[PDB]
Amino acid sequence: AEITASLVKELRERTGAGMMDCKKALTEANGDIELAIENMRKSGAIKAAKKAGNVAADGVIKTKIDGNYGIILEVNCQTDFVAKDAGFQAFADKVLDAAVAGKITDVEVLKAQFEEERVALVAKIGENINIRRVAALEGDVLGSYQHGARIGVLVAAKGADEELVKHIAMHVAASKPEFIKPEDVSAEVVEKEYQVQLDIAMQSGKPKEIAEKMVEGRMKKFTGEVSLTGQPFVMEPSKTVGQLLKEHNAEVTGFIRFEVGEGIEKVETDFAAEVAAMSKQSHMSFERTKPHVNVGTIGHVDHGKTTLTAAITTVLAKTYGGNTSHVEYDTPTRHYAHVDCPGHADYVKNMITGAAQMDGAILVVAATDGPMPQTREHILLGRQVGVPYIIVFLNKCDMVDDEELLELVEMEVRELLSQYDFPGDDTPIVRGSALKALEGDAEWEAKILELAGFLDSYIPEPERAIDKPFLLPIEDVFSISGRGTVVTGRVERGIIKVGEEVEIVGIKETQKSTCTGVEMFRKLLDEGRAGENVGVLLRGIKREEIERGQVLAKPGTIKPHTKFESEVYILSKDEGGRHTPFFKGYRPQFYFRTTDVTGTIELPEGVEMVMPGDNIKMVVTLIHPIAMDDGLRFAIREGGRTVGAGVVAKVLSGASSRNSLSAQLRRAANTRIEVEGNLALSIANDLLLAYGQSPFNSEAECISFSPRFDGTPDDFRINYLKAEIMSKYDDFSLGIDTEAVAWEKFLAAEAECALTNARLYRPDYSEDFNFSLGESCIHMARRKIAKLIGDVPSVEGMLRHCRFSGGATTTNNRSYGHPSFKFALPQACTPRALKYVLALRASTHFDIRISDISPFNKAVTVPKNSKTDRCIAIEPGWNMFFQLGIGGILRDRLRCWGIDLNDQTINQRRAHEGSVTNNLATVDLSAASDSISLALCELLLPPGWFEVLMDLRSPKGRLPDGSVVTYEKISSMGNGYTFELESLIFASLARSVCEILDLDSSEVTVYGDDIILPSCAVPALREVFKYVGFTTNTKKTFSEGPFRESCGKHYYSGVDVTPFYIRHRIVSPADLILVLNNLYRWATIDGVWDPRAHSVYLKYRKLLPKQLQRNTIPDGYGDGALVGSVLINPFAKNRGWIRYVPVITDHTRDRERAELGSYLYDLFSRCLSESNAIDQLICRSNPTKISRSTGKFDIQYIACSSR
RNA sequence: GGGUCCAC
RNA sequence: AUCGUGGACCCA
Ligand SMILES: Nc1nc2c(ncn2[C@@H]2O[C@H](COP(=O)(O)OP(=O)(O)OP(=O)(O)O)C[C@H]2O)c(=O)[nH]1
Ligand SMILES: [Ca+2]
Ligand SMILES: [Ca+2]
């Protein structure tokens, strides 16, 4: 102890100084009141001194307007909480007011006019806070916008009234225009920018005026975009601010916008790792049902909430046992996850988003100082975010002489806690020291344990989902004869035993029923527990009386509501959200558990605009009811895109478009564009002419032209286009061409597998004597394959990959290709595959039927080139079901060889690399999979795998002839594993060739038959390939050009030269629009036209119905309209702050689905799930609906966004 | 899972 | 009448 404790208190609640700083400073003043104050004053500067070391990236912006003189203020601090603290507020307010009356604009004048009072706060608050920048603006009429505290703007305008400047001050706030007019721009920044960009493209080989006209064009936009004038007005994006101004014959003499912490470095912080940094210097020196508890640490930055979390972690594993950046520690009875709450807006975001709710927090104040002023905001955060419980850890107590002075701090904190309706008198306050606890000081060491004790007994145990009342969100409803109505979904809370009664509540007038049963795909069941996907059978309720969106619940347990208040986070542009602000009548979709519902909102008192990234409270009223109570999370959507997240906070009491304009566009769409001859050919020739190349002078030329693999990238680009553009056109007349050539090819491959099948089952040449590269690779590949693949396909593996999907089987036509029809209609199967079906039949109570048991698949023909089709075979359904099982296991395994058959994007980039580097080759095989013979396959794969492949393939094929083939190849295109299998065979060979040549196997990459491996390996790979029956496509393999190509991307010395194809006769406006869009994407850099192609574009644009020539959409939205500028689009309809544009759609009619088949398909899928910053988890997977395509077009409005 | 696009 | 796989956009 030292001096009277009652005296320090008098000093503190007079000065706002830390406890110990009041003590030691009162000890040297010999107990002199008005004296101690000064010793601290003169010190307040040395304090701020060491303070001004810390980065202060947070703060506020303030704004003041006197008649027609205004000023913008940027005083900032280092924390959210300080930013909204009364004291910091009052400083910033005064430092502003004082800068108004005294029209100051010199940062350093007031920066010093207050330097005195600035140490005043910095002492008290204990964060570096400095005036950053000031500026002032005068104009004839001016107006300010304040976007919370984070952005302020001053706008000076001549000719405009109150509303005008308000509105364009808001726009400046949203759209960061760095200049008032496109010409204002630094004729320098733009000068060298046009000299830099004039090569980037002139290096393509683009002729002078071509790259000149293009660069010019960009910078016309480039400047228009960063300029208030040429910006789409934020409250009216169809017209620009420029045009808006000119409509009120007014103008902006200038503007200012400051944003808190702009340009400040703003250091990243990693809490998790960060702790392990402190638990390092010290660490060196089955209860699996235990509940998980989320706790939060919150307090003053250097009061050491960090050091504590460290002390907690060490001591808690040193003694007892052993989302997103969260340390976690274990207690004999509970498991804790622990996050730091560094900022107020950050936490509110994570609470809404769900990426971190919290069961209890721990407030960390140092007894050295005591509550800070911003300590109230810490607690206030807790109150506003609804933390149920707050524990206090009093830290740094070893540095408190008088324990009567701890009695004092603990008092202030209870007093605050209670001021915010927390149970102050009753909240645990452990008095300890994190630091001495890391230094294994058994005393202070047990105080941590103590605090932990409170976490166990003070924060109550979170209700297990199973302990809650029953609720299942209905995903789909089926009517099954002789079973009744049944709903499927995942049970969210509780248990439902057959017998029990249930309400079905949500969209309609709530209804009641009883549980007739509970089933999964494998077994029937008598109850469904939380977390289980199930069907639930219901008694007496028709299936047109249930609806996705409704919930199934224990009766009275949940109610339907329409109006409620919430806290939402609006996604930033960054995070895939809106890029434009919205306003009063925002009208999006609210996605609850399993469905969207339209709803209007009302903003809070005084907020008029919302920006991507904003938290906000809003009151939401829905177009019809949804079952809900407090805590229900939801997503905000714009036609499929997720733009925000929210949680219901308190449920309340509840209570455009175009007709003969869509009709106009629909008529246009079903119009038939009509011309003379081959419109495609005409377009291709007009293109070639515009690039000064000879046209095709006949149909027969369009498919027989070879490029020159030299010349500049630009020359080559149009050459390759010319070689490819018409190469797959399906409507040439000139030609007795047929699918005859396809079947010839199909027979040639079989004949080749017949050779290699004989050769490879007889390689006793005479004697060992001679050794060969091929023989060796097969041996090398075999062994490596076995290592990757197993002796046999796991039963788990197959159980998580088998499934139906897609199109026609031997028993179903395209119409009945949906999985639900494969389950509802008996599928054919192969003699050797029958046991698989039976094993399936034995594992489920559902009927598993086979229609016929033959060894045939159906070989048909399918389009490919202008000069040949491609022979496919349609499999028996049950065989397909299992072929996909092995195809899915091979897919996974290949991931261990760096092969990823989900991402063609990795092959495209190595093709680009290869064309610049010449170290990687791209190779193609001729009849890639058709050439993989039985023999090769039998030598490479484990016998276990080979037998299974043999059970699962179709051994025979019946052709359109009626003729048969007994397959020489291991499998045909159309099989459910041929693709993954061919990928494996090719990879293993190429990898083996690498090892034999002393290259790295990892350099080998394969997507089906798109092979990429080091250029030096090619001659040896060619040799191996020849040996094993393959024939490499010398025309499509490149190991030495400037040219590469893989998975649809073509490169010439790094430049993208992938072409586009006119595949069909152009007959409808949709046909023409695709072609023109394909031209657009081919000839367009960043929305800017190569002029050579533009001319051809505008010519054929004219062949479209007129409305359709102006109906434009942004790229990335398909081809139901011309890709162009959407702001120009006259048919655009902005509705509720979301932009709807109409696109052409293929028009469909509904068809009846198969009820049992769909139900089976549903349960089967849920069975699959179970066998195998993130909030997108707020969505599902959709009901089976069947539809037939009529041959007409429809018009669909869709949600759109400038970019 | 459909329609479309682009690919293996 | 149009097999298997992947990716994107719209639907759903
Ligand atoms: N089931 C199926 N597989 C395909 C299809 N297209 C390509 N593939 C698969 O990927 C491999 C690549 O085929 P392609 O390179 O286009 O043709 P190819 O059979 O090897 O013949 P070629 O190069 O001589 O034209 C072969 C085949 O397994 C297809 O349309 N259906
Ligand atoms: Ca090929
Ligand atoms: Ca290829």
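First residue shown is number 1, and so on along the chain.
Looks like X-ray crystallography, 2.6 Å, at least that's what the header says.
Just so you know, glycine gets a Cβ as well, placed from its N, Cα and C.
Annotation of the mutagenesis experiment A:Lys728 to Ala (Swiss-Prot position 78) in Swiss-Prot: Loss of RNA polymerase activity. Mapped onto three states, the DSSP output places A:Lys728 (mutagenesis position) in coil. Other Cβ atoms within 10 Å of the Cβ of A:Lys728 (mutagenesis position) number 16 in total over all chains.
Within its own chain, A:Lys784 (mutagenesis position) has A:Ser988, A:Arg991, A:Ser992 as residues 6 or more apart in sequence whose C-beta sits under 8 angstroms from its own. Quoted from Swiss-Prot, the note attached to the mutagenesis of A:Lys784 to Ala (Swiss-Prot position 134) states: Complete loss of infectivity.
Within 10 Å of the Cβ of A:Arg803 (mutagenesis position) there are 19 other Cβ atoms, across all protein chains. Secondary structure at A:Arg803 (mutagenesis position), as computed by DSSP, is coil. Per Swiss-Prot, mutagenesis A:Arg803 to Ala (Swiss-Prot position 153) is noted as: Loss of RNA polymerase activity.
Swiss-Prot documents A:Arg814 to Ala (Swiss-Prot position 164) as a published mutagenesis change and attaches the note 80% loss of RNA polymerase activity. Other Cβ atoms within 10 Å of the Cβ of A:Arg814 (mutagenesis position) number 10 in total over all chains.
What Swiss-Prot lists as domain 'RdRp catalytic' is A:909-1041.
Summarising the annotation, Swiss-Prot assigns Mg(2+) 1 binding site to A:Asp924, A:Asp1009, A:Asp1010. Taken residue by residue with DSSP, A:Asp924 (Mg(2+) 1 binding site) is part of neither helix nor strand, so it is coil.
The Cβ of A:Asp924 (Mg(2+) 1 binding site) lies under 8 Å from the Cβ of A:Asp1009, A:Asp1010, A:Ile1011, A:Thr1032, A:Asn1033, A:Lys1035, A:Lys1036, A:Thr1037, each of these being in the same chain and 6 or more residues away along the sequence. Residues or ranges marked as Mg(2+) 2 binding site by Swiss-Prot on the basis of experimental evidence: A:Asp924, A:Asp1009, A:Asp1010.
While the structure shown retains the original residue, Swiss-Prot records the mutagenesis experiment A:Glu995 to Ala (Swiss-Prot position 345) with this note: Almost complete loss of infectivity. Its Cβ taken as reference, A:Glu995 (mutagenesis position) is surrounded by 15 other Cβ atoms within 10 Å in the chains shown.
Annotation of the published mutagenesis A:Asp1000 to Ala (Swiss-Prot position 350) in Swiss-Prot: 95% loss of infectivity; the original residue is retained in the structure shown. Annotation note: A:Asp1000 (mutagenesis position) sits in a coil segment as assigned by DSSP.
Contacts of A:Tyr1007 (mutagenesis position) defined by a Cβ separation under 8 A and a same-chain sequence distance of 6+ are given as A:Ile899, A:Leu901, A:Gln904, A:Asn907, A:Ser983, A:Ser1046, A:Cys1047, in order along the sequence. For the mutagenesis of A:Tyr1007 to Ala (Swiss-Prot position 357), Swiss-Prot gives this note: Decreased initiation of RNA polymerase activity. The structure shown keeps the original residue.
Under its mutagenesis annotations, Swiss-Prot gives A:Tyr1061 to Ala (Swiss-Prot position 411) the following note: 60% loss of RNA polymerase activity. Within the same chain, residues at least 6 positions away in sequence whose Cβ sits under 8 Å from that of A:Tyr1061 (mutagenesis position) are A:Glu724, A:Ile725, A:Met726, A:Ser727, A:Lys728, A:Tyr729, A:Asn1078.
One entry in Swiss-Prot concerns the mutagenesis experiment A:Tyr1161 to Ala (Swiss-Prot position 511). Its note says: 50% loss of RNA polymerase activity. Under the three-state DSSP scheme, A:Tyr1161 (mutagenesis position) falls in the helix class.
There are 10 other CB atoms within 10 A of the CB of A:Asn1182 (mutagenesis position), with all protein chains counted. Under the three-state DSSP scheme, A:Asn1182 (mutagenesis position) falls in the coil class. Quoted from Swiss-Prot, the note on the mutagenesis of A:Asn1182 to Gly (Swiss-Prot position 549) is: 50% loss of RNA polymerase activity.
According to Swiss-Prot, the mutagenesis experiment A:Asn1182 to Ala (Swiss-Prot position 549) carries the following note: 25% loss of RNA polymerase activity.
Sequence-distant contacts (6 or more apart, same chain, Cβ under 8 Å) of A:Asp1000 (mutagenesis position) comprise A:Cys994.
Where the chain is interrupted between A:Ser285 and A:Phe286, 3 residues are left out of the deposited model, and the two C-alpha atoms stand 29 angstrom apart. Close to ligand 1, meaning a Cβ under 6 Å from one of its atoms, are these of the recorded positions A:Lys728, A:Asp1000, A:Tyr1007, A:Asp1009, A:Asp1010: A:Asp1009.
Each of the binding-site residues A:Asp1009, A:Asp1010 was scored by other CB atoms within 10 A of its CB, and the lowest score goes to A:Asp1009. Here the Cα atom of A:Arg814 (mutagenesis position) is found 46 Å from that of A:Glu995 (mutagenesis position).
In this structure the C-alpha atoms belonging to A:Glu995 (mutagenesis position) and A:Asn1182 (mutagenesis position) are separated by 48 Å. Surrounding the centroid of the Cβ atoms of A:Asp924, A:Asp1009, A:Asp1010, where the record places Mg(2+) 1, the chain contributes additional residues within 8 Å, namely A:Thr922, A:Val923, A:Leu925, A:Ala928, A:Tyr1007, A:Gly1008, A:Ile1011, A:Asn1033, A:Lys1036, A:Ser1046. Among the mutagenesis positions listed (A:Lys784, A:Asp1000, A:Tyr1007, A:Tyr1161), none has a CB atom closer than 6 Å to any atom of ligand 3.
Here the CA atom of A:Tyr1161 (mutagenesis position) lies 9 Å from the CA atom of A:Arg803 (mutagenesis position). Residue counts for the domain 'RdRp catalytic' (A:909-1041) by DSSP state, with H, G and I taken as helix and E and B as strand, are 63 helix, 25 strand, 45 coil.
On a Cα basis, A:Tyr1161 (mutagenesis position) lies 12 Å away from A:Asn1182 (mutagenesis position). Its Cβ taken as reference, A:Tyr1161 (mutagenesis position) is surrounded by 23 other Cβ atoms within 10 Å in the chains shown. Proximity to ligand 2 (Cβ under 6 Å from any of its atoms) holds for these recorded positions out of A:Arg803, A:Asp924, A:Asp1009: A:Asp924, A:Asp1009.
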